[PDB]
Amino acid sequence: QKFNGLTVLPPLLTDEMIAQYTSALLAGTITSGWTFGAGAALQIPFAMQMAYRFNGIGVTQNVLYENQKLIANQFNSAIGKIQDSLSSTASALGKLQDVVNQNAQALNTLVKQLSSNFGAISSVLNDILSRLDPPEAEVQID
Amino acid sequence: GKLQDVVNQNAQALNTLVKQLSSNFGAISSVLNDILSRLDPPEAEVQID
Amino acid sequence: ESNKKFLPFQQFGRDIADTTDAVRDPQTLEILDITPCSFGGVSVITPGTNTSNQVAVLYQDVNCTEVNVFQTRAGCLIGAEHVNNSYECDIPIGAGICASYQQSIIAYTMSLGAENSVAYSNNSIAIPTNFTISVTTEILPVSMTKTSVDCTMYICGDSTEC
Amino acid sequence: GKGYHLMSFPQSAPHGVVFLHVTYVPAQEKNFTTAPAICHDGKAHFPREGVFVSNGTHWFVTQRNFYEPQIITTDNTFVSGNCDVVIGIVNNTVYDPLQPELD
Amino acid sequence: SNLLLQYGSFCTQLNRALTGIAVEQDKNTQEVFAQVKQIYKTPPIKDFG
Ligand SMILES: *[C@@H]1O[C@H](CO)[C@@H](O[C@@H]2O[C@H](CO)[C@@H](O)[C@H](O)[C@H]2NC(C)=O)[C@H](O)[C@H]1NC(C)=O
Ligand SMILES: *[C@@H]1O[C@H](CO)[C@@H](O[C@@H]2O[C@H](CO)[C@@H](O)[C@H](O)[C@H]2NC(C)=O)[C@H](O)[C@H]1NC(C)=O
Ligand SMILES: *[C@@H]1O[C@H](CO)[C@@H](O[C@@H]2O[C@H](CO)[C@@H](O)[C@H](O)[C@H]2NC(C)=O)[C@H](O)[C@H]1NC(C)=O
Ligand SMILES: *[C@@H]1O[C@H](CO)[C@@H](O[C@@H]2O[C@H](CO)[C@@H](O)[C@H](O)[C@H]2NC(C)=O)[C@H](O)[C@H]1NC(C)=O
Ligand SMILES: *[C@@H]1O[C@H](CO)[C@@H](O)[C@H](O)[C@H]1NC(C)=O
Ligand SMILES: *[C@@H]1O[C@H](CO)[C@@H](O)[C@H](O)[C@H]1NC(C)=O
Ligand SMILES: *[C@@H]1O[C@H](CO)[C@@H](O)[C@H](O)[C@H]1NC(C)=O
Ligand SMILES: *[C@@H]1O[C@H](CO)[C@@H](O)[C@H](O)[C@H]1NC(C)=O
């Protein structure tokens, strides 16, 4: 948005390469679990990966295996409602819109200050010069 | 480098603070002992402010 | 040459924040857009005076036709030969482009790392048989230098009349 | 640090602190074939702590973080239900240690 | 602009602060996402139970 001495630099990581990391993390947890937060890559079938994760919260792993069909259905439906809860809401991303609306708004009120006298005869610089003389112009300019 | 940047910023702010004492700011001279030495009080009070 | 539609009593346009955009010349009633002359910073890319002295120059979001000329998404890069590889590099430029010195200065598109297709099968596991001790550091600043500044010795400096 | 934490040591610095984090990186992994449970004598067997691992012919129970194979007994598995609800269960003999003393 | 330089180095500080946080917004995105050195991929067969 180059208007008057203002520049908007581009981010170093394009949105295509950011989206390559998040697919690198998603493809990581669903094929190994936590083993990439601690070194190399170790496979694990997703059925037993979740059996480790019921042990973490204190439920014996025989609960998962005997109820894997129910758990898969409950998980699949839970994701189904996530897209509905955001693609049709008012603003679920109100945190992110506030960041955008503050950088732009705080920049417009920087530009709008270019049209204020501050006590000079005129707000435009090239008109003080064309209708006055040097020696007392500097008092207006300052 | 993390501990170095702390020193490289604090010693840099001070240097720009001192370098700001040698600017006219729109007076005759940047030294305060010259305006007082070559103008009368009722007009030097304008330049001091 | 503009595309706007002036009502036949309006002279000039101002879209947002009162910046004039389209002014109709009073001789052919045609609307002419106005865009400011291109500007932007100039960044000097160096590989360090020790290694070499060749330098590239980048013009911030300036179209190359308005100035080894490579048109990046971040501006015009002059002096850097755009290669068709990808390396994890030192000097970041923007829009996913970085430059480095390897007898010349050249530009890339950053590579995010190696490609792994984990051998995932629904009845196989991979279990370690050994271990390593790893010791690493972590630097954290805790405090900065104390400072006290006297206002009167700064502003005035021993002058009662001031 | 990166890895499984073991301990850390502090060192002073001119205007900061420095930590030396001692961790694990498990290394030299070898892949096997697994099974969630084992059906012996018409009931499902789950590992108390660890996983069922096969070298190709035999089945063992190992820790999940270091390969130390052990014979499958009733001292390191717990039974739960019949071998019909689990999907992926396999067939093997659970070495009961009480019988050889009695026999 | 001849009058502007009388204010010493107010322009340099303002350009250094804005360039001081233009860098961070590139460091923030690095610390969050760039936590894997290796780009893993899902297998062509997706059978996760
Ligand atoms: C203002 O003056 C110019 C000429 O000085 C006019 O342009 C002419 O317009 C007629 C009719 O469209 C054309 O036939 C001529 O070829 C044009 N001559 C030139 C040199 O351009 C213009 O129309 C006038 N416009 C107004 C509002 O008076
Ligand atoms: C685990 O890794 C270490 C090395 O980090 C191995 O230690 C080496 O073992 C051989 C003989 O067994 C020695 O010749 C070397 O001096 C040891 N050190 C190095 C750096 O090679 C160790 O053998 C491995 N243990 C297992 C079970 O594989
Ligand atoms: C896995 O590989 C082979 C598979 O045969 C195992 O070798 C046999 O294992 C059984 C019990 O483990 C022994 O009774 C046999 O004497 C072995 N026979 C031969 C020809 O090797 C081997 O034991 C297993 N590996 C480990 C580390 O246990
Ligand atoms: C595991 O062992 C049991 C017993 O040998 C097997 O159960 C048999 O399955 C077949 C096919 O459905 C039936 O005809 C038999 O009636 C079952 N026998 C008993 C005692 O229930 C089972 O098939 C074996 N599974 C594998 C993979 O070997
Ligand atoms: C401006 O840049 C684009 C590509 O970056 C190019 O298509 C276009 O020709 C340039 N504009 C002019 C007037 O050269
Ligand atoms: C990079 O540009 C095209 C895209 O594939 C390719 O054909 C060409 O060989 C590459 N150019 C260089 C100088 O490597
Ligand atoms: C299993 O063995 C090695 C580990 O030594 C691993 O790199 C390889 O990708 C695995 N092979 C298959 C077919 O899963
Ligand atoms: C694993 O995959 C194969 C084919 O995709 C399937 O026959 C089998 O039932 C799956 N589950 C196992 C071996 O537990």
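In order, the residues displayed for chain D correspond to 1044-1146 in Swiss-Prot numbering, which applies throughout.
If you check the header, you will see the structure was determined by electron microscopy, 3.5 Å.
Placement of Cβ uses the backbone N, Cα and C atoms for every residue, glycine included.
Quick look at what Swiss-Prot lists:
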VARIANT   D:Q1071 to H  In strain: Kappa/B.1.617.1
VARIANT   D:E1092 to K  In strain: Theta/P.3
VARIANT   D:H1101 to Y  In strain: Theta/P.3
VARIANT   D:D1118 to H  In strain: Alpha/B.1.1.7
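The variant positions recorded for this entry are D:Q1071, D:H1101, D:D1118, and the Cα of D:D1118 lies nearest to that of D:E1092 (variant position). For ligand 1, no neighbouring variant positions occur among D:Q1071, D:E1092, D:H1101, D:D1118, by Cβ distance under 6 Å. Over all protein chains present, the Cβ of D:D1118 (variant position) has 11 other Cβ atoms lying within 10 Å. Around D:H1101 (variant position), no same-chain residue at least 6 positions away in sequence has a Cβ under 8 Å from its Cβ. Proximity to chain C, defined as a C-beta distance under 8 Å, is registered for the following variant positions out of D:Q1071, D:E1092, D:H1101, D:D1118: D:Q1071. Under 6 Å, Cβ to nearest atom of ligand 3: this is the test, and of the variant positions D:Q1071, D:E1092, D:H1101, D:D1118 it is passed by D:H1101. Taking the C-alpha positions, the distance from D:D1118 (variant position) to D:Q1071 (variant position) comes to 29 Å. Counting Cβ atoms from all protein chains shown, D:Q1071 (variant position) has 11 others lying within 10 Å of its own Cβ.
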